[PDB]
Amino acid sequence: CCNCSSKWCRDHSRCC
(Lines of atoms letter the chains of each structure in order from A and count residues from 1; the text may use other names and numbers.)
(Lines give C-alpha, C1' and ligand atoms only; values in the text may rest on other atoms or scores of the structure.)
Protein backbone atom coordinates (compact mmCIF):
# COMPACT_ATOMS: atom_id res chain seq x y z
CA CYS A 1 0.00 0.00 0.00
CA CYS A 2 1.09 3.66 0.19
CA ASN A 3 3.29 5.05 3.00
CA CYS A 4 1.85 6.50 6.23
CA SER A 5 4.59 9.17 6.00
CA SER A 6 2.34 11.11 3.59
CA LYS A 7 -1.12 12.52 4.43
CA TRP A 8 -2.25 11.48 0.92
CA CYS A 9 -1.54 7.82 1.74
CA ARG A 10 -3.52 8.07 4.98
CA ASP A 11 -6.34 9.78 3.03
CA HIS A 12 -6.20 7.92 -0.32
CA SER A 13 -5.82 4.59 1.51
CA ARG A 14 -6.99 2.93 4.76
CA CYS A 15 -3.81 0.86 5.18
CA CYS A 16 -2.77 3.25 7.98
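Following Swiss-Prot, chain A shows residues 5-20, kept in their order.
Quick reminder: no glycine exception, Cβ is built from N, Cα and C everywhere.
According to Swiss-Prot:
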type	residues	note
MUTAGEN	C5 to A	Structure similar to wild-type toxin, even with this disulfide bond deletion
MUTAGEN	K11 to A	Decrease in ability to block Nav1.3, Nav1.4, Nav1.6 and Nav1.7, but not Nav1.2. 21-fold decrease in binding affinity for Nav1.2
MUTAGEN	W12 to A	Decrease in ability to block both Nav1.2 and Nav1.4. Decrease in binding affinity for Nav1.2, Nav1.4, and Nav1.7
MUTAGEN	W12 to R	40-fold decrease in ability to block Nav1.4. Block of Nav1.2 is completely reversible
MUTAGEN	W12 to E	200-fold decrease in ability to block Nav1.4. Block of Nav1.2 is completely reversible
MUTAGEN	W12 to Q	70-fold decrease in ability to block Nav1.4. Block of Nav1.2 is completely reversible
MUTAGEN	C13 to A	Structure similar to wild-type toxin, even with this disulfide bond deletion
MUTAGEN	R14 to A	Decrease in ability to block both Nav1.4 and Nav1.2, and decrease in binding affinity for Nav1.2, Nav1.4, and Nav1.7
MUTAGEN	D15 to A	Decrease in ability to inhibit both Nav1.4 and Nav1.2
MUTAGEN	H16 to A	Decrease in ability to inhibit both Nav1.4 and Nav1.2, and potently decreases the binding affinity for Nav1.2, Nav1.4, and Nav1.7
MUTAGEN	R18 to A	Decrease in ability to inhibit both Nav1.4 and Nav1.2, and the binding affinity for Nav1.2, Nav1.4, and Nav1.7
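DSSP classifies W12 (mutagenesis position) as helix under the three-state reduction. Cα of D15 (mutagenesis position) to Cα of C5 (mutagenesis position): a distance of 12 Å. A sphere of 10 angstroms centred on the C-beta of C5 (mutagenesis position) encloses 9 other C-beta atoms.
Secondary structure at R18 (mutagenesis position), as computed by DSSP, is coil. When other Cβ atoms within 10 Å of the Cβ of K11 (mutagenesis position) are tallied across all protein chains shown, the result is 9. Of the listed mutagenesis positions, namely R14, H16, the sparsest CB environment within 10 A is found at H16.
Cβ neighbours of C13 (mutagenesis position) (same chain, under 8 Å, six or more residues apart in sequence): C5, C6, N7, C19, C20. Within the same chain, residues at least 6 positions away in sequence whose Cβ sits under 8 Å from that of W12 (mutagenesis position) are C6.
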